[PDB]
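Reviewing the structure listed below.
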Amino acid sequence: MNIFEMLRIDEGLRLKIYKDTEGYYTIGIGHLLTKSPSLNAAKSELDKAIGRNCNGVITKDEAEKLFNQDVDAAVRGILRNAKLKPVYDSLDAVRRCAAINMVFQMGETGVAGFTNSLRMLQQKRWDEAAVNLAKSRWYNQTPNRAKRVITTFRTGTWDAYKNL
Ligand SMILES: CCCCCCc1ccccc1
């Protein structure tokens, strides 16, 4: 298991524009195109992202390229964020994947809300962190994914993903 396999399980793979769990136009392996209600706006973003006229459809290779870029961007975002970097640097390799997973899903605008979770993770209080992380819109709206990510933080193992 690695971050690519983990996120591929959590995000799936679809080659045509679809709506994500929040109703937003998305493609590939959880590549958000726009939060605009306009499908035309989403198609413009897709064509810009891929560099050709896609008419709402991409290849698997194109999906995997966007995914590589998106994982890289999630990691760089963590490294650039004064609140996230010290916590990330304190984690082992498996838990670092859980961190990247959350940033990939939610971005960074809600980082302050996770202040207490971050402190518990830095303190290596894994069970307490797991309890705190579940007290969230994130957990309530995507509970199965959140449970997998939280189990990964709690245990530092891939147990929640193995079967998958
Ligand atoms: C969406 C913010 C989640 C913060 C807690 C998990 C995490 C993410 C990134 C680096 C360290 C910890």
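Method reported for this entry: X-ray crystallography, 1.4 Å.
Placement of Cβ uses the backbone N, Cα and C atoms for every residue, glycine included.
Copied over from Swiss-Prot:
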type	residues	note
MUTAGEN	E11 to Q	Complete loss of activity
MUTAGEN	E11 to A, F, H, M or N	Complete loss of enzymatic activity
ACT_SITE	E11	active site, proton donor/acceptor
MUTAGEN	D20 to C	Nearly no effet on specific enzymatic activity
ACT_SITE	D20	active site, proton donor/acceptor
MUTAGEN	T26 to E	Complete loss of activity at neutral pH; covalently bound substrate
MUTAGEN	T26 to H	Facilitates transglycosylation more effectively than hydrolysis; covalently bound substrate
MUTAGEN	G30 to A	Almost complete loss of enzymatic activity
BINDING	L32, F104, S117, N132	substrate binding site
MUTAGEN	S117 to I	500-fold decrease in enzymatic activity
MUTAGEN	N132 to M or F	2-fold decrease in enzymatic activity
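Known features from Swiss-Prot, placed on the structure.
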residue: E11; record: mutagenesis position; DSSP (3 states): helix
residue: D20; record: mutagenesis position; DSSP (3 states): coil
residue: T26; record: mutagenesis position; DSSP (3 states): strand
residue: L32; record: substrate binding site; DSSP (3 states): strand
residue: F104; record: substrate binding site; DSSP (3 states): helix
residue: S117; record: mutagenesis position; DSSP (3 states): helix
residue: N132; record: mutagenesis position; DSSP (3 states): helix
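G30 (mutagenesis position) is surrounded by 21 other CB atoms, counting those within 10 A of its CB over all protein chains shown. The Cβ of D20 (mutagenesis position) has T26, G30, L32 as same-chain neighbours under 8 Å, each 6 or more residues away in sequence. The two recorded residues, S117 (mutagenesis position) and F104 (substrate binding site), show a Cα separation of 17 Å. Rounded to a whole number, the distance between the Cα atoms of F104 (substrate binding site) and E11 (mutagenesis position) is 10 Å. Neighbour count (other Cβ atoms within 10 Å of the Cβ, all protein chains): 19 for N132 (mutagenesis position). Taking a C-beta cut-off of under 8 Å and a sequence gap of six or more, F104 (substrate binding site) has these contacts in its own chain: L7, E11, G30, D70, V71, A74.
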